[PDB]
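Notes follow the structure.
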There are 4 protein chains.
Amino acid sequence: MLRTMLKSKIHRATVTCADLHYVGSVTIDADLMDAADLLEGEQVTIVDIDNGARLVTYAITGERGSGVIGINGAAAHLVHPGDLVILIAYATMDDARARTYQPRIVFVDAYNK
Amino acid sequence: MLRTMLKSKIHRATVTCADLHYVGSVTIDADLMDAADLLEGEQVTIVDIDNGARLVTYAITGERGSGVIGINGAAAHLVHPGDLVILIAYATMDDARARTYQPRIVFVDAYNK
Amino acid sequence: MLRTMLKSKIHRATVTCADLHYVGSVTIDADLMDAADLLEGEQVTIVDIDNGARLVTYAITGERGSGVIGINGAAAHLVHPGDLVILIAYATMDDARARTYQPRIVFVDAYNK
Amino acid sequence: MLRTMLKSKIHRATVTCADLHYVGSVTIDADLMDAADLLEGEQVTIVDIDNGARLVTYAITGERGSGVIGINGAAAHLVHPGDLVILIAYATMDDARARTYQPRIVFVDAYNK
């Protein structure tokens with residue numbers, strides 16, 4: 001059958017910026033999206049360690065090394081700058097792939113690296 | 001594998017009407033549904049810029065040019081008229097299509113166009 | 001590609017009962033599940049017109065004509081008896097089926113019929 | 001078509017621990033994950049009987065018999081220790097499999113067994 005499963009996760013990134021107007025959901029440092037294998041435009045979940053918020057949105061490729069981690073519009077509420085959040089990207093898969101699979105997990109720097 | 005990805009998005013539309021009774025989730029201007037490629041009856045996500053609300057519902061085809069963007073029943077709370085919201089529609093796809101894909105993005109007029 | 005779409009929907013049913021303890025998500029009048037084409041055990045979304053709540057749970061076949069529409073455990077909060085809610089069931093499909101498809105929509109009686 | 005359906009459910013487990021910092025979503029007793037057929041890394045839903053909370057996250061394999069059921073980071077708000085919650089894992093399936101299918105349901109001990 002088809003089970004949905006943890007394909008990638010950026011562990012403990014700090015929320016760089018945040019802007020209520022103009023949208024782009026979550027714009028992530030290019031290096032992080034490749035490291036965590038994420039495609040510009042991909043359902044991403046966000047969990048805020050500082051205030052337990054939870055969102056589901058697409059991800060936007062930000063500049064490299066900039067350690068960018070921005071929440072654009074709407075999610076600008078709930079999640080804020082200086083907030084340690086977690087990014088999660090699942091993926092439905094055949095019960096087969098489901099069994100054996102190494103999720104692209106990215107631990108990160110206090111500066112996001 | 002199958003990743004879920006941003007297929008379409010109506011950026012910054014203004015909420016035309018809103019009615020708690022009688023349902024139709026979100027009724028969108030015909031032109032917008034075609035422009036953003038959305039089928040009457042298709043999971044659509046709404047994010048309210050003015051108040052950070054977040055819903056998941058189907059979409060209903062409204063009249064053309066009427067710049068209609070209505071929220072019928074239930075979602076009538078959370079999301080309101082005069083609110084700048086964002087409509088998003090993802091779509092699970094083969095990791096292949098995933099890579100190369102142009103999401104139908106629709107920027108819009110203060111009158112929805 | 002595979003898009004997720006409105007497969008079925010029970011429009012404006014009134015919440016018969018509700019019990020916090022012992023689980024069964026939403027137990028629906030048999031006739032309703034067949035009418036709206038729903039299988040015992042199937043992700044169903046609920047939207048409460050009286051108070052805009054929103055849940056995602058499986059469905060449970062209830063007795064016929066009893067016009068039963070119960071919310072078992074957890075969802076017992078959020079959604080209550082005497083509440084006009086809406087049940088929705090999507091379904092991922094090949095972009096082909098997506099195009100031409102008649103969603104099994106069920107308008108209902110003040111007594112659920 | 002493809003319908004999403006209740007594949008597995010751990011009924012009435014008691015929340016063992018909970019830690020806001022360091023992440024791992026929900027860590028479940030190995031035995032439970034096999035019993036309920038869940039793979040380390042798989043979207044799981046939680047519903048808190050004591051406080052009607054509702055989360056969506058992945059599952060992490062905890063130690064056996066420890067009757068472990070921990071909520072790591074973010075979800076640490078909403079859901080708490082001593083809370084009777086319910087774990088649910090759906091799965092999209094071909095309309096065929098959908099019909100005939102025995103969901104792996106696990107009733108549990110006040111000590112989680």
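For this deposited structure, the header notes the method as X-ray crystallography, 3.0 Å.
For all residues, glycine too, the Cβ spot is worked out from N, Cα and C.
What Swiss-Prot records for this protein:
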type	residues	note
ACT_SITE	B:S25	active site, schiff-base intermediate with substrate
ACT_SITE	B:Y58	active site, proton donor
BINDING	B:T57, B:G73, B:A74, B:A75	substrate binding site
MUTAGEN	B:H21 to R	In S11; may confer PZA resistance; when associated with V-49
MUTAGEN	B:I49 to V	In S11; may confer PZA resistance; when associated with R-21
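Positions of the features from Swiss-Prot, shown on the structure.
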residue	record	Cβ neighbours (10 Å)
B:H21	mutagenesis position	10
B:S25	active site, schiff-base intermediate with substrate	27
B:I49	mutagenesis position	21
B:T57	substrate binding site	27
B:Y58	active site, proton donor	23
B:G73	substrate binding site	24
B:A74	substrate binding site	25
B:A75	substrate binding site	25
Recorded positions satisfying Cβ distance under 8 Å to any chain C Cβ, from B:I49, B:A74, B:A75: B:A74, B:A75
Longest CA-CA distance among B:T57, B:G73, B:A74, B:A75, per record bound to substrate, angstrom: 11
Rounded Cα separation (Å) that holds between B:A75 (substrate binding site) and the residue listed as 'active site, schiff-base intermediate with substrate': 7
Separation of alpha carbons, B:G73 (substrate binding site) and the residue listed as 'active site, proton donor' (Å): 12
Filtered recorded positions - B:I49, B:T57, B:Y58, B:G73, B:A74, B:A75 - keeping only those with Cβ under 8 Å from chain A: B:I49
The residue listed as 'active site, schiff-base intermediate with substrate': nearby recorded positions from B:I49, B:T57, B:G73, B:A74, Cα cut-off 10 Å: B:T57, B:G73, B:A74
